[PDB]
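My questions all concern the structure below.
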Amino acid sequence: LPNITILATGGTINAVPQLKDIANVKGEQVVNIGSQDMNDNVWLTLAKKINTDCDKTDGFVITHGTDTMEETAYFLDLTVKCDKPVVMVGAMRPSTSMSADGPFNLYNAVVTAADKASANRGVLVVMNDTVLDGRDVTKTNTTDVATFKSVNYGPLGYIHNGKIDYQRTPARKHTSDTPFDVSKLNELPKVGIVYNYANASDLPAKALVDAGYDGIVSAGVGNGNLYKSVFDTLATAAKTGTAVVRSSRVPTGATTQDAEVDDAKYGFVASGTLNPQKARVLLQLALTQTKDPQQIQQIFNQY
Amino acid sequence: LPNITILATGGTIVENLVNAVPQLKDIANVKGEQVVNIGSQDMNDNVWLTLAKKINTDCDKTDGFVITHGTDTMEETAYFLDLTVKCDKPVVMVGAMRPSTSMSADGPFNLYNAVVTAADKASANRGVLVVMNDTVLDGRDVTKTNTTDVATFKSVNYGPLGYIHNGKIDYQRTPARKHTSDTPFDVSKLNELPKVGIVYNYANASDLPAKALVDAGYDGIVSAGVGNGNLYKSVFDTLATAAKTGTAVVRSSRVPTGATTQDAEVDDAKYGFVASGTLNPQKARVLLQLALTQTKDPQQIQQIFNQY
Amino acid sequence: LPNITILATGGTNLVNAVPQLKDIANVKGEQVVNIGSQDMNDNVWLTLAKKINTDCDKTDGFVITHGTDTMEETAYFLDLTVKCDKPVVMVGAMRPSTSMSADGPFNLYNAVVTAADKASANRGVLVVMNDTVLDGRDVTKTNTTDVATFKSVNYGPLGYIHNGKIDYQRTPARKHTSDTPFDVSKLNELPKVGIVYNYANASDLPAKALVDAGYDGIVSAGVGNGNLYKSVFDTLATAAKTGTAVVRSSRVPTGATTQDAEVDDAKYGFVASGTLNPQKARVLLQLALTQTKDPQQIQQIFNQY
Amino acid sequence: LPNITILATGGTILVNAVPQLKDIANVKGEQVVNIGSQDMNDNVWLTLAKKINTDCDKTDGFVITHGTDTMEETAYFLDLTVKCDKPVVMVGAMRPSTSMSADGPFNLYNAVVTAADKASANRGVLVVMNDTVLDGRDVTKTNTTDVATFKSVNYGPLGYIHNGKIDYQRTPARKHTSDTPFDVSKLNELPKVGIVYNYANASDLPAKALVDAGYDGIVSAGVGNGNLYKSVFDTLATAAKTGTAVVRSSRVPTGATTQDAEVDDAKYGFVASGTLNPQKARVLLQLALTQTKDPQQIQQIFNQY
Ligand SMILES: N[C@@H](CCC(=O)O)C(=O)O
Ligand SMILES: N[C@@H](CCC(=O)O)C(=O)O
Ligand SMILES: N[C@@H](CCC(=O)O)C(=O)O
Ligand SMILES: N[C@@H](CCC(=O)O)C(=O)O
């Protein structure tokens, strides 16, 4: 039986004795927080722990709150150098509720971490019998157990009776193929997100610029478009060296280059299919390597 | 043939407009007028107030309205009009996802189908509508789901009202939430709306955006929460102060479908917060701005978020 | 607390298994039949409709426990034939009751919540699955294994359930229950209606077999917008002019089979199914054929119910 | 500029109609057949595969124009039988070419973009619709009328087209094209494979008619996870004991028909289709039956292709 390590971070999730049939499980509590309070320190702790302990185990399961699981998963997807299975899991219903989903979710997460075919696919999220890549995976519904979906490119595999039929793998570079190495970092660059909508205030953008943030992600309208006062603030900030990534509040589809915004004129980067919170993760890691907008665009084209 | 007015606001898609789609002559007598000409990314309160007053004043001059609009904020304008318009004739918004000069431009047929919808007497009394990709969507639930797809507009929580086939609608649904002439919102004498901003939640979220809106004395803040309207700790701290110091706080969600419910992780009664239900952040802003024309009381604003 | 009757049919003492039911209703259960829903049949339908119609004034609402494979068919049949306008809610489970994170317990709880809600009345027969209230006409099984499989794929759900409360935002506009003319109170059998599939190189032999057997009706699971393979079109065009009702439906999982597209139904004596998928179109055609054999009247029925 | 061949088969969809084609490729066309895809058939399939295989070295890529109704079937057939590793892209239109906002022109443009992109080579036969690149195996028509109808409903698209560029992020893992054992170079006919539908009260007459005609194979559009109405099960179990190949697929539009569920396939000699829907399972079963009649070897083929 493979050796699988469970790293607990919190969320609503031996209670699952069927685990004994598929792995030798050992658990460590890393932190114990609601994922709404997830932060850079937890990310840095987790990446360092997995990278340090990679040769001690045959794979990892991280138990985590569902609210920001999609952000942690992408961060680990870029910063983990262990190419053994690394699987995130949570639960949409409390462990004491009727038809609690956590027990099966955990079993399936361990199935995935124990499958040697899971290796080399990047950091995964396993939820509702489905194996999802950490890049595209997002919470689509506030309450449904089936909430996690890879909304642009689809899942990697489906789990039936403890087996995975894998039909896909992510093409974008991940894990040991990225340049991001947080082994010596105790902090990450400051990156904030501003929302666009009718009559949008420029005060949020201005507050982040006044505080000297390293980067700002715009949750734009449509294809990453900006309310004019937000555009003005971010254009000024980019000329003073703030990195600016245009993403979109729209829940599927890319924010493209060569659409309505002249990104080369303003020094802006287009996020592609990365939603605002995922775009933040990649921007904060890009800013550990470069402040140059063309190099940041290349990073957003490859990772 | 019904009289249909086109009110143009901007976006990809009025004798220029009418003449591009001569088939409109088969289904309506079309007239209309350019109200403003802006990209919808720059849509604002002044345009909303102009449009609502124009529709309400002109209601008896026509049998129905089509508003041509940019797609990026169509869903916001639609909900504003759905709450403020007192004309119960068909009011239909329409845009285009591809430029009118592009191969397989969607504008022409979208406009045709919008006039079909505005010309159908069965469209009356269903609130303000969005007609896109052969589908009739209610102004409350309709949202842009995809950055580029022609099929982007969906009613992601409760579904469409009707589908259009060969110029006919089969209506199977109508919105239960009160709209148009059944709301108390009356903007006929307003030149400005209450100031409502939106803040995003994510890992390590800054409190600076929320603090900036409190410092400026905003009437309201809508939170684009994580999951079921949950707040990053530092944003919670700021919004807790806001709600006790004269700024209404609505918890919505960045998550694209499903309700932000009462009786979940946040004790809204203790903080003086309101839960948005299925209204996404930008839609929640629309109703909060209109609620604040009537009341500053959080229990009354919650009642408004449970009825409209 | 409302009185709720659970009518068991099969699929995957319930106050003991789900003790929380005691907090929301007074439940009594009766076993009507015990079958896998892959074996659902006209006789079970007729028994259920008569039982609900007879028992309507003895309870405040019904939950029917049912296999998920044909729940969408039974639900529509009941939606057309039940004359009780008290809540009638069907429920199943996609995971075995002994499996990890079994869905049946909470599904049944939510079904009783829905049947106990006065707001559920007058909405027709419902399906409650995965925290969602779905109308019996549009509701369909979209996925072979997912707990979230049941969706109203054309017009969407009526309401969502959170903490035992429903926020209803929609009701079906099509006539149902006490607003239909269908009355099965005296019937022990239904008109014979079969389904044939269309695909590249499709055999005409299935269609021919049902005509040779004297079926009252045939539903076509057409390609695209209810289109028919040439040899199937030949068989059904003859059948429609020689005493067999023919409904064009679609194997395509969403959208209508429309009037006024490629197939001129008026001229062939065919009926277009609209959004009804083949198995749902069969339900309405069997019930239409209890009233009329006229293609124009059957089309009107497919336009109203 | 690449040389691209358009092979026309019929459906709603010339460098004259879409002059922007001249910017991206040197296009030449040939009419192979001119039929509505509802009438698609084995003879057209054999003609197309042998034409692409014969003509592979004369061009840099192929676009096949086809009706939308059975495009998903032709695409998978070609995906299994084409040995040309150059781009092979199928395309259609959901609106007539003379209608307002006709989608054919841009669809054709994007199909040629895809066929011209060297990164399209080695992905198997593709469908390009609504600015999306779809693999031939998973692609299906999900809506009767929507221009956005074509989706890869289980595993998602391979890439998206923006301003004439493709961002490819996925590729099919199942073996296709020059990696399959199927070779139709010398066939003038395909094994006879029919499809029967399951529903409540299903007739066994369709299944019996196909067995009486000596069909090589029968695909079942099962309920739920490939389940069978009792009388259909009985007919197909009898047929499989006399050598008829039997594939269990599902009428349910997404998800696998799995091994190890309610049906003991090994005991009956049945094959589970996995994610292949009934019409797709027919394609693979017809081609499997050119190699083997053995149920275990047919199952292995359904596990690999
Ligand atoms: N807000 C909680 C929700 C419960 C959970 O998903 O575990 C969290 O994300 O931690
Ligand atoms: N940003 C533009 C896009 C073009 C359009 O949708 O009309 C707008 O929303 O106006
Ligand atoms: N074939 C079974 C599946 C199990 C169940 O859903 O109860 C049925 O539909 O009855
Ligand atoms: N029945 C026609 C529909 C029109 C089209 O898709 O071209 C066909 O599939 O050929």
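Residue numbering in chain A adheres to Swiss-Prot, whereby the residues present occupy positions 23-35, 59-348 in order.
The way this entry was determined, per its header, is X-ray crystallography, 1.9 Å.
Quick reminder: no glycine exception, Cβ is built from N, Cα and C everywhere.
Swiss-Prot feature annotations, pasted as is:
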MUTAGEN   A:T34 to A  Loss of enzyme activity
ACT_SITE  A:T34  active site, O-isoaspartyl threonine intermediate
BINDING   A:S80, A:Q81, A:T111, A:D112  substrate binding site
MUTAGEN   A:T111 to S  Reduced enzyme activity
MUTAGEN   A:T111 to V  Loss of enzyme activity
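Locate each feature and note its surroundings.
In this structure, A:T34 (mutagenesis position) belongs to neither helix nor strand by DSSP; it is coil. Applying an 8 A CB threshold to same-chain residues 6+ apart, the list for A:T34 (mutagenesis position) reads A:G110, A:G135, A:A136, A:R138, A:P139, A:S140, A:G147.
In three-state terms derived from DSSP, A:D112 (substrate binding site) belongs to neither a helical nor a strand segment and is classed as coil. Around A:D112 (substrate binding site), taking its Cβ as the centre, 30 other Cβ atoms fall within 10 Å, counting all chains.
Listed in sequence order, A:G33, A:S80, A:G135, A:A136, A:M137, A:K184, A:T192, A:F193 are the same-chain residues at least 6 apart in sequence whose CB falls under 8 Å from the CB of A:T111 (mutagenesis position).
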Can you tell which of A:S80, A:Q81 has the most other C-beta atoms within 10 Å, given these are the binding-site residues?
A:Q81
Which value in Å gives the longest Cα to Cα span across the substrate site residues A:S80, A:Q81, A:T111, A:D112 as recorded?
9
Since the deposited structure skips 23 residues after A:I35 and picks up again at A:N59, how long is the Cα gap in Å?
12
